[PDB]
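Input: a single structure, listed below in structure tokens.
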Amino acid sequence: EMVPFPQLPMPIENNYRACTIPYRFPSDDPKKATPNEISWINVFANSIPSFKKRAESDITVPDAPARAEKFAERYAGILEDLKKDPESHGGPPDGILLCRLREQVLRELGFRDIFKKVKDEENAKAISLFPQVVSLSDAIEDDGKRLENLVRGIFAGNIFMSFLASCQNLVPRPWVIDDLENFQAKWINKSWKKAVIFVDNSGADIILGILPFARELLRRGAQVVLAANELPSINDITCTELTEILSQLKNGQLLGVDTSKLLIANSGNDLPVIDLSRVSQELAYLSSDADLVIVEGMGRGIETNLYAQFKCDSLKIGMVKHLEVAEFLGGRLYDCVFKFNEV
Ligand SMILES: [Mg+2]
Ligand SMILES: [Mg+2]
């Protein structure tokens, strides 16, 4: 069904490991949860109160409040099961498993897109600000000087008073991982012609952060494929919704820019993170000849893939939102990593 992302050097077996942070070593007692596993499940246990809300007030679901209880209950129970016996529920657990257990408790209860009214108002407001945000970047005559603006916009699209305000108030540089200089150097040579991008959140993150960036690439001579979730996971943008967003934005041009090279792909993903060894077949066909891959969101670029090796130039970009992630990286909360690996 799923196939390995084409830019992952083969063989991927015993080499590519999606997860970025290990919570257990082979030498650890298999019947006792490790301090780390224990502390990481807390990141997921502390996600419930906020998930049981977007679910209980989901008016599209009949008797949502009761069902949200079944959610909090079943998910907390599973989390306790793992702390007591890390081998059950498919453990040892990693970030991917914990995310999947959350989506499963919810879906089994009949949920498909519990983040609907949110994503709607998200794109709702973002759509009313695209021309303003785009015009600016264009007003920036220098290409590299401009590249930075868009790169900061990607980071601002994360947490977000306004998107533009948030764009000028990121944590000070050097950023946790700061490969921007090396990236800007190659960007000015403009040698990329096949970019693919694994997007994350709806609204400003996709509309004001990623799309203006994608538009600049097209304006410099590249094809761009945006890979989005097949199924709703948090406020993440799915391929279906992204097609609707661009359909509205687009002479089929994005504020004067031709989009014939703007392609949308269904990564086949259904989590806020992603395992690149297993994706849709469509995604790979479209990314079969890519020379610029990009995985956005703390999940897709840092929790997973941060150290993934690719056959072509690579860049993981996302804002750090977990204190635990900041700790593993030795960074600040809301730090921005810009990791670029040439060749
Ligand atoms: Mg997200
Ligand atoms: Mg996560």
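Numbers in chain A track Swiss-Prot; the residues on display, in order, are 6-165, 181-270, 273-365.
Structure method, as recorded: X-ray crystallography, 1.7 Å.
Any Cβ shown, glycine's included, is placed from N, Cα and C.
The note that Swiss-Prot attaches to the published mutagenesis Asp220 to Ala is: Abolishes catalytic activity. Under the DSSP three-state reduction, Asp220 (mutagenesis position) is assigned to coil, being neither helix nor strand.
Taking a C-beta cut-off of under 8 Å and a sequence gap of six or more, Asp256 (mutagenesis position) has these contacts in its own chain: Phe120, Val219, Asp220, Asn221, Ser222, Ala248, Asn249, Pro294, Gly319. The feature Mn(2+) binding site is assigned by Swiss-Prot to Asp220, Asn221, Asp256, with similarity to another entry given as support.
A mutagenesis experiment is reported in Swiss-Prot for this position, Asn221 to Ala, and the note states: Abolishes catalytic activity. Other Cβ atoms within 10 Å of the Cβ of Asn221 (mutagenesis position) number 24 in total over all chains.
Classification of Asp256 (mutagenesis position) by DSSP places it within a strand. Here the residue is the original one, but Swiss-Prot notes a mutagenesis experiment at this spot, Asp256 to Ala: Abolishes catalytic activity.
Gap in the deposited chain: 15 residues are missing between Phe165 and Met181, whose Cα atoms are separated by 9 Å. Missing residues between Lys270 and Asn273: 2. Distance between their CA atoms: 7 Å. Within 8 Å of the centroid of the Cβ atoms of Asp220, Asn221, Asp256, where the record puts Mn(2+), the same chain has further Cβ atoms from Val219, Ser222, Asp225, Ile226, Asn249, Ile254, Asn255, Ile257, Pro294, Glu318, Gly319.
Around the Cβ of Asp220 (mutagenesis position), 30 further Cβ atoms fall within 10 Å across all displayed protein chains.
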